[PDB]
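Trainee: My questions will all concern the structure given below.
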Number of protein chains: 2
Amino acid sequence: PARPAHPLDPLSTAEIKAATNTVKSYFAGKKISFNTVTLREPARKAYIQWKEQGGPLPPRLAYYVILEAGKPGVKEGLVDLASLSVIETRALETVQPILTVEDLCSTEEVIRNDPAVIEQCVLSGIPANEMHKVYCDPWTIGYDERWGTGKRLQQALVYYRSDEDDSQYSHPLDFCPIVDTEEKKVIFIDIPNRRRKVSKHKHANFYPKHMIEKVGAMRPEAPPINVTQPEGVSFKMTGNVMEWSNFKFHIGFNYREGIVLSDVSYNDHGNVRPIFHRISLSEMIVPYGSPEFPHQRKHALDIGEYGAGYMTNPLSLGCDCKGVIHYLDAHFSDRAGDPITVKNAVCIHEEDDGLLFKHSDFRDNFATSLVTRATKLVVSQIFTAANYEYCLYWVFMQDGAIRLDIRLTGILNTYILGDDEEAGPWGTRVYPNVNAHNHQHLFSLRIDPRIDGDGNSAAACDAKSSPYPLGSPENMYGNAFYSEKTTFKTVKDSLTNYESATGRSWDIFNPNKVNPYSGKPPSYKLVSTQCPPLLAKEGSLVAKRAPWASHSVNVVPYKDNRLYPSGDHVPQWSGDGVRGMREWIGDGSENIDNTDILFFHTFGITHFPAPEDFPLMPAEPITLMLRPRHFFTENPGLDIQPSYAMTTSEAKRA
Amino acid sequence: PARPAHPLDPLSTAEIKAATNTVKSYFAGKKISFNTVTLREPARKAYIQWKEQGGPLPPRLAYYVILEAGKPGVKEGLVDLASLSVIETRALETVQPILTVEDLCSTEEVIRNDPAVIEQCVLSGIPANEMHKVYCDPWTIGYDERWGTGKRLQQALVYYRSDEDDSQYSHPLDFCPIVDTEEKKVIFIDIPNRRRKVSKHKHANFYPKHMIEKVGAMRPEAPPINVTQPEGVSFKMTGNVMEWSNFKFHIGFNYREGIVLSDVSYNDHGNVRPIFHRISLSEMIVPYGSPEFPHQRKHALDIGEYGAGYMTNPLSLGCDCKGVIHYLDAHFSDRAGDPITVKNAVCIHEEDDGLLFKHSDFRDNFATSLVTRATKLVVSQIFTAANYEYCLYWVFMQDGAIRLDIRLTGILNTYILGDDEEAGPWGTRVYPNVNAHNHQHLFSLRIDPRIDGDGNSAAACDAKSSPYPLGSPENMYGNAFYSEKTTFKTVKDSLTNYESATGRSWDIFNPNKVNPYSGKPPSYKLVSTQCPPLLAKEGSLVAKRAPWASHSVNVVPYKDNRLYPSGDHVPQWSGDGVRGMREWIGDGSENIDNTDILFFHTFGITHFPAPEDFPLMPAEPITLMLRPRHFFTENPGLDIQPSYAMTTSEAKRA
Ligand SMILES: [Cu+2]
Ligand SMILES: [Cu+2]
């Protein structure tokens, strides 16, 4: 073939087709379809050897997942692209894999044509000949103990539109078809004991034409705010390699995690210093809080069950990325093994970010003054998970901090509410006959650190008052306080939650090195307070399927291919068994002090819906930050030209 | 004097001058000087009666605080401006008042000329002929049990500059002069047991000429990011009254709080609904955590001891404020009774704030899509508290939320460290011979609410799992959870802290009304997680002088002139006695359910310095939000013109 320059680059369309031809011919004479065809990233060691020790260029490898008509489960393996050969393969009869766009799109038509569904629609007050008005969002079944992984199943959350331009969410139906993905057939419908017929209300709609009817008129177009960069941008991309304000890193992308940032370094006045080997979102879970059947099956693990790459929007087509933008495209396989392309999947731009720092001297009434403005680099994507929109922004900053900002928008998952029916305490009546259930949105940030090089550790940092009492020689006036650092020795030590009582943060640090001034190891500190406990109980489906979510922090030894904390093949796993994070934690005893580590952080929000969220939700923000502390010997932004600067001597002259 | 357009408008220069003339006449023949002349805001009931019920126009009042030579304490009172007379007067012999720029600017020359100080400078390795190189930041003594309020005192934190353009903070000296503010003399010097002579290291500097020497060159000027509004702004000011995106409110300013936002309402399609009567920062405390003498005296309450108005920066020059800006000026009194003006004390602009909301339909590959961008309105000031800079941004949003964003920047407070000397655990060595002590920055946000009118209450909201166990009929799969709402009945109920274990928020709501969809009262929800516990122990000087800071939330009955929770005259109060928040809480039994209430919220950060913070610190962000929840019956931003919109029917067409 043709090799790309960079070993971390995503598979090209050529390489995807090369992978699938190879798999086609290895399974000669068998009806197979493609589920995933994606880069197998090289071993961390091989990569670092090639980057830094003159080691050989790692082989280019593609990971595939296929189904075979008439065989249970899946098959997966590795194709070596240089040699067009399958070098590893195995059958997994008892898992089900990520649901692709194609697996999903056929479900509405299946339910529209199914006779028992048609009858449920009639019983709900919709005539058999208006089946074109019935829509469904197709989900994994998630987990249902009636079937396990024995068939590949979806559940169809059913809605009604009066008009194709309606937002269907004001109009859920009461029942839930279960659909065999591979047979394209409804196998069961969950029907509640109390039937609730379709709402007779107007749809709750949100397009300008709708809004003109509903409130009289749109607001006048607002006077514009324009953003130009006449001399272009300060960042520089070579392929997928970004350089900007001393940062250098590789921007990757795959079907599952969406954006993957690799090989992050900071150029400290000629000394190029590693910070992270890899950072990405590795799994999510969005557990709903109504205990009534079948709503326990709402607990999407969006990343593992659908894919933040597979679900991602082409950007620009609307006004998502405002300004001077560099775009990246995404490439996948379809069922037949032909490359597909999502254009402008990733957007890269730089924005003003307010003040970086400022100080003035009161002595000459602030005539002595220095002000420097902040610019941030944003690498972003937006994915749509049926009703939800997840807006993901990786932000680099000029003090050397890296921030992840998320904005949740889209539409509430809704279920039907009867005239007389109370939504509380599990949900909110956000509109007549509409129940919006409580839920949480949780994410697992996976960090593979390489803080100032190799051999890292992690720690909790808790603010504590001095243990000495008020009025003692040691704490006369009772004000003394310090930071108590707890270095994690073994896996089990790391299993920790955010604590407001101590303003807890976590350090990822290199214990082999030492800041010359402070005497502390160089570190990036995780500052993150949007860290909900998992509300679902110990031993619940939610806690079993997402064992990473029960702690804000989980730190385990590095091994290759430890990406996905809820397992490689997420849908319809019951949560029983030793896999993903539960495997990596083990008996809890393995060393994580001064070695190669992986730090998985759980964060997100608990959402109690309100009418403000409906029919379309205003963005709700989530952020965490990773700040250098004792990494530099001083403010690393001081060499950036000030916006304004006047010395005490210049002030006197002026 | 001519009366203002609006009863909440700050005193004009003419009104200040009339007020001071009147006070000079009342005290004819007495050697008085002026500490404060400022608006006494109308009673809440009078303002509301005037505003909404065709009631009496409230008297225009000036409040004053004066000192008299050779008399202890202060005198304070009220001038009726219409009649140019003093209508209320009292002598307070045992308090000390806020320190004005003028009280402060004197101290440095006092200590330079004091033979005992000069001697200490010589002992410290600075020759007596070089006293012009010795500087100090003059702080209130804060509290010292050796003097009480018996004399008006400052403590001088002494530093050295080799050159006038140096940042002095790398070179603190070891001793602390105590200066009598009215006598203009040094009455004592705290001298430590272990002498540490002045640092022989170079100064840690940060202007471009300094960075050129230190690191060789400045980074090149970056390509610019230009922001223009060629058609003007969408906001409208009429005097101090702001209208923007359905919000209407009054922007005030005083010497102490700085920005005061009043009479805040939202125009909900022609129904103009009150939200807050008043919102501001009403106090701070910045408690240091080294127990060693005399560092217990560092716990500045910046608002009540110096004033966020008096300390505020004129904003135009820095390019602090980027874009099309509307400026307000502040007017105070000087010591002689003449009006002083700080130009451009408040900056007002609207900025881009990303996505307001987005949703696309996967059925036609996101062809069906609606995207609306968010604009935010920012009302901001920046104040300098000797070494610190506090950047304050009141932010209104198009979903009807209001946010306070703060960024801390400027310079760490530094004290000297011997060559030998360990900084930890109370401090960090951020540069050779420099100890930056641990400290908290805490703020008391004061909210006078009027949520959808009169009669309000407050509650804590705590996410909880169902109490029913996993596997019971009520919670079969262990996923059920709800929001537990605890309405405060009496003051004691309200005294509450942020809790990560429940992701706690607080509602301010109108129990007299009901949302017609959700059945819940209309509310603004306080969402705030940067809520440190107070680390100083109970009974400590810090906890006594700031009784409000030991709880994240305090809610008390409304009374006129309950502004300042550490008392009206803060410097040198021991923290003993029933005043400020202690007085308002009383015995904790008074009703606060469905009445006029005041909600005081403590938030901030705990700061453990690192070398990154020095010699000048990159901005550190703090934020809280007040969000409408069950206030509206739907997303209130839906009538804003989308940036992009395509319906399903429109997408079928091309
Ligand atoms: Cu949500
Ligand atoms: Cu600080």
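Here chain B follows Swiss-Prot, giving residues 18-671 in order.
So how was this one determined? The header says X-ray crystallography, 2.2 Å.
Note that Cβ sites are derived from N, Cα and C of the backbone, with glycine treated the same way.
According to Swiss-Prot, the record shows the following:
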{"type": "ACT_SITE", "residues": "B:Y405", "note": "active site, schiff-base intermediate with substrate"}
{"type": "BINDING", "residues": "B:317-328, B:402-407", "note": "substrate binding site"}
{"type": "BINDING", "residues": "B:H456, B:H458, B:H624", "note": "Cu cation binding site"}
{"type": "BINDING", "residues": "B:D465, B:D613, B:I614", "note": "Mn(2+) binding site"}
{"type": "MUTAGEN", "residues": "B:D319 to N", "note": "Loss of activity"}
{"type": "MUTAGEN", "residues": "B:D319 to E", "note": "Strongly reduced activity"}
Trainee: Going by C-alpha distance, which of the recorded positions B:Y323, B:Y405, B:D465, B:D613 is nearest to B:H624 (Cu cation binding site)?
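Mentor: For B:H624 (Cu cation binding site), the closest Cα among B:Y323, B:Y405, B:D465, B:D613 is found at B:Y405.
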Trainee: For the recorded Mn(2+) site formed by B:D465, B:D613, B:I614, which further same-chain residues have Cβ atoms within 8 Å of the site's Cβ center?
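Mentor: Near the Mn(2+) site, the remaining chain residues are B:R61, B:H294, B:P466, B:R467, B:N473, B:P574, B:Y575, B:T612, B:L615, B:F616.
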Trainee: Taking a cut-off of under 6 Å between Cβ and any atom of ligand 2, tell me which of the binding-site residues B:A317, B:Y323, B:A402, B:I614, B:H624 pass.
Mentor: B:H624
Trainee: Taking the centroid of the Cβ atoms of B:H456, B:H458, B:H624 (Cu cation site), which other same-chain residues have Cβ within 8 Å of it?
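Mentor: Once B:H456, B:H458, B:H624 are set aside, the remaining close residues are B:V303, B:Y305, B:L425, B:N455, B:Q457, B:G621, B:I622, B:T623.
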Trainee: Among B:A317, B:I320, B:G326, these being the binding-site residues, pick the one whose CA is nearest to that of B:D613 (Mn(2+) binding site).
Mentor: B:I320
Trainee: Starting from each candidate's C-beta and looking 10 angstroms out, tell me which of the binding-site residues B:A317, B:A402 has the most other C-beta atoms.
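Mentor: Most Cβ neighbours within 10 Å: B:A317.
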Trainee: Counting across all protein chains present, how many other Cβ atoms fall within 10 Å of the Cβ of B:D465 (Mn(2+) binding site)?
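Mentor: Excluding its own Cβ, B:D465 (Mn(2+) binding site) sees 20 Cβ atoms within 10 Å.
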Trainee: Counting other Cβ atoms within 10 Å of each Cβ, which of the binding-site residues B:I320, B:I614 scores lowest?
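Mentor: Among the binding-site residues B:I320, B:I614, the lowest count of other Cβ atoms within 10 Å belongs to B:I614.
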Trainee: Tell me the coarse DSSP state (helix, strand, coil) of B:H456 (Cu cation binding site).
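Mentor: SS state of B:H456 (Cu cation binding site) = strand.
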Trainee: Would you pick out, from the recorded positions B:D319, B:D613, the residue whose Cβ has the largest number of other Cβ atoms within 10 Å?
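Mentor: Of B:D319, B:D613, the one with the most crowded Cβ is B:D319.
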Trainee: Under a criterion of Cβ-Cβ distance under 8 Å and sequence separation of at least 6, what residues of the same chain contact B:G326 (substrate binding site)?
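Mentor: Within the chain, B:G326 (substrate binding site) has Cβ neighbours under 8 Å at B:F270, B:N271, B:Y272, B:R273, B:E274, B:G275, B:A347, B:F349, B:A362.
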Trainee: Can you check which residue among the recorded positions B:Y323, B:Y405 has the largest number of Cβ atoms within 10 Å of its own?
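Mentor: Result of the Cβ crowding comparison: B:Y323.
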Trainee: If you count other C-beta atoms within 10 angstroms, which of the binding-site residues B:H456, B:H458, B:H624 is the most crowded?
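Mentor: Checking each of B:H456, B:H458, B:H624, the winner is B:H456.
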Trainee: Could you give the Cα-Cα distance between B:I614 (Mn(2+) binding site) and B:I320 (substrate binding site), in whole Å?
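Mentor: The separation of the Cα atoms works out to 22 Å.
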